[PDB]
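Taking it in order: structure first as structure tokens, then the write-up.
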Protein chains: 2
Amino acid sequence: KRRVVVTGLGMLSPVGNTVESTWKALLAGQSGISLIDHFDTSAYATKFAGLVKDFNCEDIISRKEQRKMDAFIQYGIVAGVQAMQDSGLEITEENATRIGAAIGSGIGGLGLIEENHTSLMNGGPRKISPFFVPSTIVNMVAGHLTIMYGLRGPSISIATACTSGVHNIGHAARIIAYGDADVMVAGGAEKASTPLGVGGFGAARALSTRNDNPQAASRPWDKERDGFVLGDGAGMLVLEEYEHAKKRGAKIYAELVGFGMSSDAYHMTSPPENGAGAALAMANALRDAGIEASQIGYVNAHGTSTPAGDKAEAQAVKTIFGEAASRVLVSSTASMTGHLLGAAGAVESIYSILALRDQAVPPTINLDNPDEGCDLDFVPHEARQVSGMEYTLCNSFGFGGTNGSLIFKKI
Amino acid sequence: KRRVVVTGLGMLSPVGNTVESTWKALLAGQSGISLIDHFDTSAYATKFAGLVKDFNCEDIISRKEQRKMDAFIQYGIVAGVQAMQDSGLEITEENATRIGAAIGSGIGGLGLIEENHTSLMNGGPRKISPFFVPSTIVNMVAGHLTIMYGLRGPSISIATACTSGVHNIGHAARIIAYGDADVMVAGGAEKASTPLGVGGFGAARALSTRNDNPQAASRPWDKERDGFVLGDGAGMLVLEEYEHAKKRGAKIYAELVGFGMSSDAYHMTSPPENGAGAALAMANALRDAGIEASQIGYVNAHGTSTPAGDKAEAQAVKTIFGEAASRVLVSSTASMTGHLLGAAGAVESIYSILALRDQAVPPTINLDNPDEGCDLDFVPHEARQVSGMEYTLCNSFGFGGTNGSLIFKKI
Ligand SMILES: *C(=O)CCCCCCCCCCC
Ligand SMILES: *C(=O)CCCCCCCCCCC
């Protein structure tokens, strides 16, 4: 009966380009939302995003090599090395076969897609780069990594939009537990801060528009919210079976103990006023982890700062916790970071992990005037210290009404 | 100990728009490769593809609704209903919760992506449709279906390029086996026959160029092959736990018994001359299915008709079977259909399933002069009758050196 644990973290976010820095900034209640300058946003209703500041990979990827890879791919490779080094794991011939990857993304190479398409409009097919396909496709983060580290184990890539980070990790854990693998680098990476990304989500009227105050735009559960805030980043984890980890004295951040999935079966982009699906997903994980809602100390909300989004989730929480509704801590890091799409559930799994380590809980900044019936403790404004928190649960929900929840446990 | 079985099939291919018709054509050695007329291919090195002929969904999707969905999405919904009807399964409140989906695609809405991007180049962001995001994203086939059939169980979507069909199905099976679900509609859908698809794979020089004879272009293992042939389609399956199926007297096509994954850890688009990774993947499935290579009657090659591709796979086969190398039947349906990218491993799982039903094995057409050291029986030219075939194995391999194999078993 294989127990899956976390032995390495790696991350690039709108508030730090390392695990420890992003964590520091998050507790400090720092925002990473800035105005876009890599493209002309004049015609854009939204002109800011949670961006990755001063990203450098020269030490990890030759410029010769970068040309074959969209930023989302670069981001994820960098965050994977971070995780691989941190794990300490050493790949051997008697090894590779048993180490794999489960990394995804919501869209992938949107930028190079725009680039190549543009090229094709101006110059014709001859202009499309020969690396177009392998530079934009979603599974290339895992493709490059497995190659870089000579990994021969199971490699998959889940693309479930906003839920991708949660799924990739959950299924990484599954794969190991099944016996198909002993280690798995898992998570998600996105960099959709483009014309098509900004323009697209803005076409659906899903994005916030507070351009006069980018850092205040993302306000989960607050009364004046007006749609999520797009963020770039990548969050990777090294999951591994308990024994295999011990036998090598790996530093163990925590143990993955539960994984729940569900479908809303309602709208293609809208959550039921109910939160019915989100509930089922949390519910399924509690049962998988074989524990009770009363046991969760901190929930990492999907809480993207869309009017319906946030109401629905809160509903679900009540439903799931009921009594413990108020005793439980719910917070949205998206308040500082924005929503990282495919990377979202991965970075937030890392938050949930660190929150157990440090017995501290990142705040929901910008929460000035919460909604009405709210009975919940959204850790508004400032970080929170905790005593005996043994479990944290992390939620993510995406389009197609696809939800997933992960439960982390101390030591 | 949950046994997963197949209780419903659904498909749209370049040789039929139903399971039974595509199967008939395949045994008959019919090609589905035609010249492209939906876009101007003058500047294109390749001017043909395996296309879906006279596709109609009016009875399944309102035109009001089609506008919100890329063809790949339409294709997959249609193929899913096919599967759902065929299953006979009836969704109930005491049900939904236990029925989910695992459907993917390599790229998804490439067409609407091109459309919206074009729009944006000409008109600015205001031109991007409000359904851009949910119309192109990869997980929307499963999103729409779960919605249409009120499914609340686990829904995921694997995007592992050319391997997607195999993975989605394998992980569907896993999910059920785990207990997370009782039924799962799984498979893949693609429709990359576009400027960016044709142009892109042609930029990598990966595509065949025999425009004077489209139907002969795809020639797996033959001496004059020059790169795969792009095909559109969608292949869906209804996987379900054995007991749950019986208790409802569901018609059972076969039982999924093995699932193997692997990584090449070599090149990002190229297979080792070795076939080392493909071997490991087949190998892993035999062990998962708990059987021997000697037991496989028919292998459904990835066999895309690329020079290296086909050599590498054949190598792997030898490696895995060795003795049984020659006694085993290996064939590439891609010889008639072309390669269906994300849909590929799904349709071919259906082939592998029907081949057990009918004890018949689709041919590798166009195989005029095979390569040299070939000791293998590629069922060249015409279909083959078989006696006591209890297992068929189906391979698929994609970019990022991601491989996966599935083992099907009779009754
Ligand atoms: C979360 O579900 C929001 C939508 C996720 C879609 C993938 C990321 C957006 C790509 C944007 C245009 C292709
Ligand atoms: C198989 O691995 C071939 C590549 C799969 C990529 C997904 C389908 C191609 C989309 C083409 C341009 C985006």
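Since chain B takes its numbers from Swiss-Prot, the residues it shows come out as 3-413.
If you check the header, you will see the structure was determined by X-ray crystallography, 2.8 Å.
In case you wondered, yes, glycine gets a Cβ from its N, Cα and C as well.
One entry in Swiss-Prot concerns the mutagenesis experiment B:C164 to Q. Its note says: 50-fold increase in apparent binding of platensimycin. Long-range neighbours of B:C164 (mutagenesis position) (same chain, six or more residues apart, CB within less than 8 Å of its CB): B:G108, B:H304, B:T306, B:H341, B:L343, B:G344, B:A346, B:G347, B:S398, B:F399, B:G400, B:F401.
For the recorded site, B:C164 (mutagenesis position), the DSSP three-state label reads helix. Under the heading active site, for beta-ketoacyl synthase activity, Swiss-Prot lists B:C164 (among others), citing experimental evidence as support.
In sequence order, B:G229 make up the list of same-chain residues 6 or more apart from B:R207 (mutagenesis position) whose Cβ falls under 8 Å from its Cβ. For the published mutagenesis B:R207 to G, Swiss-Prot gives the following note: Impairs the binding of CoA. 10-fold increase in catalytic efficiency with dodecanoyl-CoA and malonyl-CoA.
Sequence-distant contacts of B:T271 (platencin binding site), defined as residues of its own chain at least six apart whose C-beta falls under 8 angstroms from its C-beta, comprise B:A206, B:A208, B:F401. Following the DSSP three-state reduction, the secondary structure of B:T271 (platencin binding site) is coil. Per Swiss-Prot, platencin binding site is recorded for B:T271, B:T308, B:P309, B:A310, B:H341.
Under DSSP, B:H304 (active site, for beta-ketoacyl synthase activity) is assigned to coil, being neither helix nor strand in the three-state scheme. Annotation comment: Swiss-Prot describes B:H304 (among others) as active site, for beta-ketoacyl synthase activity, evidence class sequence analysis.
Taken from Swiss-Prot, the feature active site, for beta-ketoacyl synthase activity covers B:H341 (among others). Cβ-based neighbour count (10 Å, all protein chains) for B:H341 (platencin binding site) stands at 28. When secondary structure is read from DSSP and collapsed to three states, B:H341 (platencin binding site) falls in the strand class.
Checking the binding-site residues B:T271, B:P309, B:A310 against chain A with a Cβ-Cβ cut-off under 8 Å leaves B:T271, in sequence order. Among the recorded positions listed (B:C164, B:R207, B:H304, B:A310), B:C164 have a CB atom closer than 6 Å to some atom of ligand 2, in sequence order. Counting Cβ atoms from all protein chains shown, B:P309 (platencin binding site) has 13 others lying within 10 Å of its own Cβ. Sequence-distant contacts (6 or more apart, same chain, Cβ under 8 Å) of B:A310 (platencin binding site) comprise B:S272, B:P273, B:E275. Apart from B:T271, B:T308, B:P309, B:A310, B:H341, the residues listed for platencin, the same chain places the Cβ atoms of B:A208, B:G229, B:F230, B:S272, B:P273, B:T306, B:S307, B:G311, B:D312 within 8 Å of the centroid of those Cβ atoms. Its own atom aside, the Cβ of B:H304 (active site, for beta-ketoacyl synthase activity) has 33 Cβ atoms within 10 angstroms in the protein chains shown. Taking the Cβ of B:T308 (platencin binding site) as centre and 10 Å as the limit, one finds 23 other Cβ atoms among all the protein chains shown.
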